[PDB]
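S.K.: This is the structure I have questions about; it appears just below.
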Amino acid sequence: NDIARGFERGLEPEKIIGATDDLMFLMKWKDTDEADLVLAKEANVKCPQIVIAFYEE
Ligand code: NA
């Protein structure tokens, strides 16, 4: 889970580009070309609309 502290970077999420197994999302950050793992449990709460756009895919 330590593998997935992307939020601590303090950037704004933009878009989930992937997932893997505790469920994790590869999160892409706004305006940069960078992505890091964050825990789905935590993304649900911090950026629910973005979590949801990932599912409608
Ligand atoms: Na959101």
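Going by Swiss-Prot, the residues shown for chain A are 111-131, 135-170, listed in order.
Determination method: X-ray crystallography, 2.5 Å.
Each residue, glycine too, has its Cβ placed from N, Cα and C.
Okay, these came from Swiss-Prot:
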| type | residues | note |
| --- | --- | --- |
| MUTAGEN | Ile165 to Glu | No effect on interaction with POGZ. Abolishes interaction with TRIM28, CHAF1A and NIPBL. Abolishes interaction with NSL1 |
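Let's see these features in context: how buried, what's close, how far.
M.R.: Other Cβ atoms within 10 Å of the Cβ of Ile165 (mutagenesis position) number 11 in total over all chains. Under the DSSP three-state reduction, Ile165 (mutagenesis position) is assigned to helix.
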